[PDB]
Each structure stands twice: as C-alpha cells, then as structure tokens.
There are 2 protein chains.
Amino acid sequence: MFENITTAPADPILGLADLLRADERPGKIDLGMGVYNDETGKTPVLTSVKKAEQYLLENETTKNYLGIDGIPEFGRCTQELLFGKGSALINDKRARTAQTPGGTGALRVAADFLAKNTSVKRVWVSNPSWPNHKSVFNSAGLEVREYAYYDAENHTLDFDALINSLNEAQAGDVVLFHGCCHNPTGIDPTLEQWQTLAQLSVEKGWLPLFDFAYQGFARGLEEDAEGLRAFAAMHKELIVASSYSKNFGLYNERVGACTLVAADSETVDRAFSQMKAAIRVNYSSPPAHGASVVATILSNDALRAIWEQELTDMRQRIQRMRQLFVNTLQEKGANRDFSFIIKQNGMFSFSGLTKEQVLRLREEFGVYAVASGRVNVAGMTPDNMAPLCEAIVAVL
Amino acid sequence: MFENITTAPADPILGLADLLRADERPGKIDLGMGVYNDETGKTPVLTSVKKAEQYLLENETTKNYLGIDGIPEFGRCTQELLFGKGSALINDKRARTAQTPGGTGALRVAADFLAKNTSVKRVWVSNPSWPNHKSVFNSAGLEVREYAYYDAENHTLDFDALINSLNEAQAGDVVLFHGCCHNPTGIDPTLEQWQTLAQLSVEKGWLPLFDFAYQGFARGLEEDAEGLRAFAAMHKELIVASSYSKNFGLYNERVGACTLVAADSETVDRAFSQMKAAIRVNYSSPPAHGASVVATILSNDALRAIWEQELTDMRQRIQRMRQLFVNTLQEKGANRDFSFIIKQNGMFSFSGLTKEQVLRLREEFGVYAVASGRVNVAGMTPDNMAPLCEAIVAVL
Ligand SMILES: *Cc1c(COP(=O)(O)O)cnc(C)c1O
Ligand SMILES: *Cc1c(COP(=O)(O)O)cnc(C)c1O
C-alpha cells in the first residue's frame with residue numbers, strides 16, 4: 001500500500017536544521033532556526049513560567065478533559081490582550097476564543113472552519129511570507145494568492161504596489177495580515193497605513209485574518225496591537241490566530257488561540273459551534289499545561305509583572321543586536337549600507353544577500369541562514385558578532 | 001460572511017454533559033462522560049505522574065520545539081509497549097512513531113496521511129462504534145462503511161456476521177479494529193478469533209488500522225496487545241493509533257501516538273516523511289509536557305513499577321464494579337439477567353436499555369447514560385450502587 005509513496009520535499013526551515021547536525025565545525029553560527037536566544041545562545045524557560053509550573057504542580061487535582069475550546073480563563077485573558085480591557089467587542093460578546101495547539105494550529109482550525117462553512121475560496125498572503133502559510137491553507141483546499149508587499153530595492157513596504165495588487169481581490173476573499181513583526185521582512189505598516197487598510201478592507205468586503213505570533217516584540221504589548229485594533233473598530237467580522245510560543249518561550253507546549261468575531265453574540269455563537277465541530281474531528285480538545293501556564297501568569301498581578309519585564313528584556317536585546325550588527329559591519333568595512341535593518345522589527349530581517357552568498361557563508365564559514373537571506377537577529381550575541389560580520393564582509 | 005452559518009448538531013457524548021449542568025438535583029449519577037473515576041467519584045492525577053512532573057520541573061531547561069514526530073524516547077518506549085521488547089518489527093526498523101495530540105489526533109493524522117498519499121477510499125468501522133470514528137474519517141474525505149459486530153440478542157460478538165460483512169470489503173480498503181476494550185460494547189475477540197482475522201486480512205489484502213486507547217484495562221499490558229501482535233506477525237503494513245489518555249490519566253495533556261509499519265525500513269522512512277508533512281500543516285509539532293511525562297515514567301524502573309501498580313488498581317476496580325453491579329441488580333430483584341456485563345471488558349458496556357428507559361432514568365432519577373444504553377462502569381461506586389440499581393429496576 002505504501003509501495004510507491006514519494007519522499008516529501010525538505011522543509012525550507014526545519015530541514016536547514018539537519019545541515020547543522022552533520023557540520024561538525026566548532027564555530028558554527030545558527031541564524032535560521034526561528035526561536036529566541038539569550039546572550040548565552042540558549043533558549044531558557046522564563047522565570048514567570050517556572051513559578052507558574054510550580055503553582056500548577058501543587059494545585060492540579062485532575063487531568064480531566066478541557067472543553068473543546070479549552071480553558072475559559074485563557075480565552076478572556078487572550079481577548080483582553082488583543083482588543084484591550086474595555087474593548088467594545090468584549091462587552092457586546094462579539095468574540096469567541098478557542099485554545100489551540102499553537103499558532104499554526106489556530107491557522108489550520110480557521111482554514112478548516114472557512115472551507116467547510118463559508119463560500120471562501122481564495123486567501124491572500126503577502127509576498128514574501130512565512131512559507132507555512134500557503135501550505136496550511138492549501139491543505140484545507142483553499143487557493144492562496146499573493147499581493148506585493150516588500151520593496152526589494154529600498155528595503156521598505158511598497159504601500160502602492162500593495163494596494164494595487166489587493167484590488168484584484170474580490171469581496172468574500174480572505175486577506176491575511178501579520179499583526180506585527182512581519183515574517184520574514186520585519187517591515188510592518190505604520191498606524192496610518194493600518195487605518196487606510198482597515199477602510200479599504202471594509203469597502204472591498206474582505207474577511208481579515210490576522211496572524212499575531214509576535215505581540216510584544218515590536219514596540220510593546222499595547223502598541224503592537226493597534227493595527228489589529230484599527231481593523232476591529234470598523235469590521236463586523238474577523239479572525240485572529242495568535243500564538244504564545246514566542247512571547248512566553250512556550251514553543252513545545254503548543255499554546256495558541258483562534259478568536260472569531262462576528263456582528264453580534266447571537267451570530268458568533270452559531271459560527272463558533274461549527275468551529276468547535278472542526279476541532280472535534282481534529283484533536284478533540286487542546287493540551288492544558290501550556291495554556292494553563294499562560295492563564296495563571298496573565299491573571300496574577302505579581303507574576304504578570306515579572307513576565308512583562310522578561311518580555312521587555314527579550315525585546316530590547318533584539319533591538320540591541322540590530323544596532324550592534326549594523327555598526328560592526330561598518331567597523332569591519334562592509335560593502336554597502338545595512339542601516340535598514342535598524343528600521344525593521346522582531347527577530348527576522350532580510351539581509352539582502354544572494355542565494356549564492358548564503359550558500360558561501362554556510363560552506364566556507366559555518367554561518368547558517370535561510371537561502372532567502374532571512375537571518376534571525378536573536379541568534380546574534382556580542383560573542384559571535386565579530387566572527388559573523390567578518391564572514392559577511394568576505395562574501396560582499 | 002458568517003451570515004447564515006447553521007448551528008452544529010449536539011455531540012452524542014459531549015453534549016450530554018451540559019444536561020448535567022442544568023440539572024440541579026443532588027443525587028445525580030453520571031454514567032456518560034467517558035473517563036475513569038475512583039471510589040470517591042473523582043478523576044485524580046496518578047502519583048507516578050505527579051512524581052514525573054516534579055522531575056520535569058527541576059530538569060527542563062528549555063521549551064524549544066520538539067521535532068515534528070515528537071520526543072524520540074516516547075517513540076521507542078511506545079513501540080516496545082505495543083510490539084514487545086524483542087519484537088522483530090523494531091529490530092528491522094520497520095516502524096516509525098509520531099507523538100500526536102491524543103489518540104483522536106493520531107486518527108486524524110492517519111486519515112490525512114491516507115487520503116493524500118494512498119489509493120484508499122473506504123474505511124470499515126464496527127457497528128456499533130465510537131461515534132467520533134466516522135466523523136474523523138469523513139472529515140478527511142474517506143467514506144466509512146460498517147461491518148456487523150455486536151449480537152444485540154445474545155450480548156456477544158457475532159463472529160459469523162462479522163466475517164460475512166467483511167467479505168464485501170475489497171483489497172486496498174482500510175479496516176479499523178479496536179485493540180481491546182471495544183467501545184462501546186466492551187466485547188473483544190478471543191485470541192483464536194484474532195488469529196483468524198489476521199489471516200483473513202492478509203488474504204483479502206486489507207490495511208489494518210488499530211485504535212488502541214485502553215491498553216491495560218482488559219487483562220493487562222501484554223495480554224491486551226496479543227491481538228495487535230497477531231496481526232503484526234503476518235502483516236507487511238499496519239497503522240496503530242494509540243492513546244495514553246486513559247492508562248495514564250493524562251486526558252487533557254493530549255498524549256497519543258500514530259505508529260506506521262511497512263515492509264522494510266527503506267519504505268517506512270519514505271512513507272513517514274509524508275506523514276510528517278501531514279503533521280507540519282496541521283499543528284506543526286506535538287505538545288511536550290504530556291508525552292514528556294509518559295517517557296519519563298516508562299524509561300525509569302522505579303516509576304514504571306508504581307504506574308503499573310496504579311494501572312492495575314484501576315483495572316481491578318472496574319472489574320469489581322462489574323460484579324457489584326450485577327449482584328445488586330439481582331438483590332433489588334432486577335427483571336432479567338445482566339450477567340453478560342461480567343463477560344465484557346473496560347469501562348463501557350451496553351446495558352441493553354431502550355432509548356425510552358434511558359430517557360426515563362435521567363428525567364425521573366437523575367441517572368445519566370448515553371441514549372444508546374452505554375454506561376460507564378467506572379462511574380459506579382459502592383456508594384451509588386444501590387440508588388443506581390433501584391432506579392434501573394424501576395424502569396424494567
Ligand atoms: C512562529 C509563527 C507562528 C506560530 O507558530 P507557533 O509554533 O505555531 O505557535 C505563526 N505565523 C508566523 C508567521 C510565525 O512566524
Ligand atoms: C478514548 C478513545 C480514543 C482516544 O481519545 P483520546 O482523548 O483522544 O486520546 C480513541 N478511540 C476510542 C474508541 C476511545 O474511546
């Protein structure tokens with residue numbers, strides 16, 4: 001039966017990891033991956049999280065199933081984080097949230113929900129975009145189209161081209177937006193550009209789907225959400241797929257959420273039932289541990305203060321490395337200008353390196369990056385900044 | 001967009017729970033649910049599990065992503081549990097295992113794998129069967145057919161009818177088998193019937209898919225696996241979807257596994273890559289906590305001894321309640337014979353009650369059971385055995 005099944009193609013990111021396995025050279029530098037690293041080059045467990053797992057270990061008295069939509073506390077604490085404490089969306093009960101196995105899980109759930117309960121046929125993703133986006137939606141039977149976004153020449157958001165390709169999008173189509181810290185360009189819209197997109201969106205009749213996986217890594221918790229909040233102010237219906245993998249360092253516990261917003265509570269409750277049905281035939285109910293931790297931290301004043309501070313330390317270290325990277329490049333006498341990376345947000349940025357330069361950095365310097373030129377700034381430390389930069393200057 | 005989405009039908013089991021919410025009567029008795037209860041009527045966390053979560057809390061130093069197939073230790077410890085320590089399947093590297101979010105998750109993964117990489121079109125499930133079986137496979141686009149299994153009149157396995165309906169199954173079709181503790185009849189094949197099915201299976205060219213969610217609840221760990229091991233001895237290819245929700249009391253941590261077996265390692269590795277691809281577009285990687293616990297217990301001699309003993313206490317309590325139930329019924333002067341429930345295994349058994357009797361027990365006695373007459377024996381205690389039985393005698 002499995003006679004002639006063809007081997008699956010190597011993943012553009014996960015497969016890159018294997019190459020690191022074989023390479024036994026000492027000084028290797030991993031700028032692919034996709035997770036946070038600290039000065040040491042490690043991916044530790046947050047203190048707030050350890051304290052939370054302590055609490056759960058002494059209070060849990062059962063591991064009985066969670067409802068299909070997960071922990072109720074996790075849900076409202078998530079909606080407050082996304083829309084704001086006094087948000088009208090919450091007061092009118094226009095939103096429902098399902099705890100999901102990661103942000104990726106929220107995307108699949110949304111995709112299954114849409115393909116089986118709506119007339120949606122096309123989804124628009126930015127160019128470039130996190131490769132897994134197209135895969136998840138295609139897997140659900142939806143076609144994925146692309147809209148201009150990145151200006152390769154000026155290393156900026158080509159707002160015009162963006163708007164010009166979105167016009168080809170009909171009413172009823174889904175348009176996916178990265179909430180903040182766009183993956184992989186690291187270029188996000190300005191608040192005014194967001195407002196312009198929210199209006200244009202309401203006119204054309206698009207269904208907005210926000211992928212919010214890095215809230216807190218651009219400017220801050222509240223600041224990073226004004227984009228999504230601008231859309232939510234004018235939209236009748238929305239879908240937000242969020243993740244806590246990064247801002248909590250809970251990657252392997254698979255902690256995310258899919259929030260559905262409709263015109264009124266009557267409607268959202270009805271649409272949500274079908275979303276719960278989509279989940280029932282997938283994994284049945286979400287894993288508790290990871291979500292349990294998040295809820296505990298967010299609902300406890302003390303613990304929430306510690307976490308916010310820890311989040312801030314992560315945000316600033318990345319902002320540090322961005323500056324230390326540009327400067328060292330000049331110090332080593334890098335060819336052209338790289339100051340544009342200081343204008344970008346989050347862990348990722350396009351280095352502007354050619355496929356061949358990436359290939360040369362890896363083969364001749366053990367420096368690992370995605371063929372696209374995407375580098376994970378969080379993988380840079382004061383220790384490897386010099387050997388790293390020197391190698392880059394060698395391939396320019 | 002969510003304008004006229006129709007409400008989803010109530011789930012046959014999960015929806016029954018709500019009725020318990022509204023009912024405020026004190027003496028209620030919940031025999032639906034589907035999880036284990038102890039003398040107290042609670043669903044505690046195993047001691048072995050608490051000790052394991054203790055260990056993980058002091059040793060975990062990162063929450064970095066697990067590989068798509070999860071924790072490697074979890075995988076081999078699972079294959080040893082299923083096939084036996086010296087199993088030839090393991091020595092020849094003919095099996096690959098993916099850690100999945102629950103047993104339900106393993107089923108969806110298998111379904112997605114089959115619908116996208118094989119010629120499979122039909123899946124055969126027993127009649128009756130765990131309702132969610134049909135849903136999961138239909139969701140993947142496969143059609144589900146049924147084969148006779150339960151003899152409603154004699155409360156036994158109608159082996160003949162079983163064989164007669166399976167003949168209508170063509171080569172290339174998938175046949176699903178409950179490893180042990182059949183849900184909901186509680187009737188399993190004898191070892192000789194298993195061997196007869198394994199042979200018949202190899203001749204007809206069926207692809208066996210075992211749903212193994214209750215290993216350890218019938219006779220014991222090793223005993224409960226001789227069925228699956230009988231098939232694995234003669235089959236080139238198999239698929240086992242197992243769960244640790246029950247024998248570990250880890251329901252909400254979603255801990256399961258999907259094992260793929262092929263003719264040789266070369267082939268299984270190729271087929272597995274596509275299975276990893278199916279997982280990549282679903283939830284990406286499995287949650288660690290739950291699986292981490294299982295691996296820790298199974299690989300530690302001391303802890304594994306404590307868990308086995310705890311498993312045995314669960315198995316025997318259920319065997320106790322089965323006897324205490326039949327006897328009390330006679331004591332209360334029940335109408336007919338119920339001795340057949342002592343011949344059945346696991347937490348479930350068909351009481352042989354009519355839809356109307358079930359409805360009457362619930363409305364007039366707060367006694368809750370599935371409309372099908374399925375009762376969860378693990379929900380009976382020495383405390384509620386009398387009020388329970390009296391009510392049953394009232395509706396006979
Ligand atoms: C990291 C990321 C996610 C979420 O991934 P998690 O493991 O699933 O929760 C989603 N979208 C993008 C663009 C991401 O970079
Ligand atoms: C309980 C059960 C499972 C597995 O469920 P879990 O929550 O998903 O792991 C699978 N099949 C049957 C028939 C079951 O009763």
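Quick check of the header: X-ray crystallography, 2.7 Å.
Just so it is clear, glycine is given a Cβ too, placed from its N, Cα and C backbone atoms.
The L-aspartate binding site feature in Swiss-Prot is assigned to B:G34, B:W130, B:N183, B:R374. Around the Cβ of B:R374 (mutagenesis position), 25 further Cβ atoms fall within 10 Å across all displayed protein chains.
Looking at Swiss-Prot, you'll find the mutagenesis B:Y65 to F or S noted as follows: Slight changes in activity. Sequence-distant contacts of B:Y65 (mutagenesis position), defined by Cβ-Cβ distance under 8 angstroms and a gap of at least six in the same chain, are B:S285.
Same-chain residues at least 6 positions away in sequence with a Cβ under 8 Å from that of B:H133 (mutagenesis position) are, in sequence order, B:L107, B:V125, B:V144, B:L176, B:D211. Mutagenesis annotation in Swiss-Prot: B:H133 to N, described as Decreases to 60% in maximum rate of the overall reactions in both directions; the structure shown retains the original residue.
Here the residue is the original one, but Swiss-Prot notes a mutagenesis experiment at this spot, B:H133 to A: Slight increase in maximum velocity of the overall transamination reaction between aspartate and 2-oxoglutarate. Mapped onto three states, the DSSP output places B:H133 (mutagenesis position) in helix.
Its Cβ placed at the centre, B:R280 (mutagenesis position) has 19 other Cβ atoms within 10 Å. For the recorded site, B:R280 (mutagenesis position), the DSSP three-state label reads helix. One entry in Swiss-Prot concerns the mutagenesis experiment B:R280 to V. Its note says: Reduces first-order rate constant over 25000-fold.
In Swiss-Prot, a mutagenesis experiment is listed as B:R374 to F or Y, annotated with the note Second-order rate constants are reduced by >5 orders of magnitude.
Look at B:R374 (mutagenesis position): DSSP puts it in a strand. Looking at Swiss-Prot, the entry for mutagenesis of B:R374 to A says: Reduces first-order rate constant about 10000-fold.
In this structure, the C-alpha atom of B:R374 (mutagenesis position) lies 11 angstrom from that of B:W130 (L-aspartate binding site). Between the alpha carbons (Cα) of B:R280 (mutagenesis position) and B:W130 (L-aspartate binding site) lies a span of roughly 27 Å. Listed recorded positions B:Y65, B:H133, B:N183, B:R280, B:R374 compared with chain A at a CB cut-off under 8 A give B:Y65, B:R280 as the close ones. Close to the recorded L-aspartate site, the chain also has B:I13, B:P131, B:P184, B:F348, B:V370: residues not among B:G34, B:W130, B:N183, B:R374 whose Cβ is within 8 Å of the site's Cβ mean position. Spread of the L-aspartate binding residues is 11 Å (greatest Cα-Cα distance among B:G34, B:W130, B:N183, B:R374).
When the mutagenesis positions B:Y65, B:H133, B:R280, B:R374 are checked against ligand 2, none has a Cβ within less than 6 Å of one of its atoms. Counting only same-chain residues at least 6 apart in sequence, those with a Cβ under 8 Å from the Cβ of B:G34 (L-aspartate binding site) are B:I13, B:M347, B:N376. Cβ neighbour count for B:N183 (L-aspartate binding site) (all protein chains, 10 Å cutoff from its Cβ): 21.
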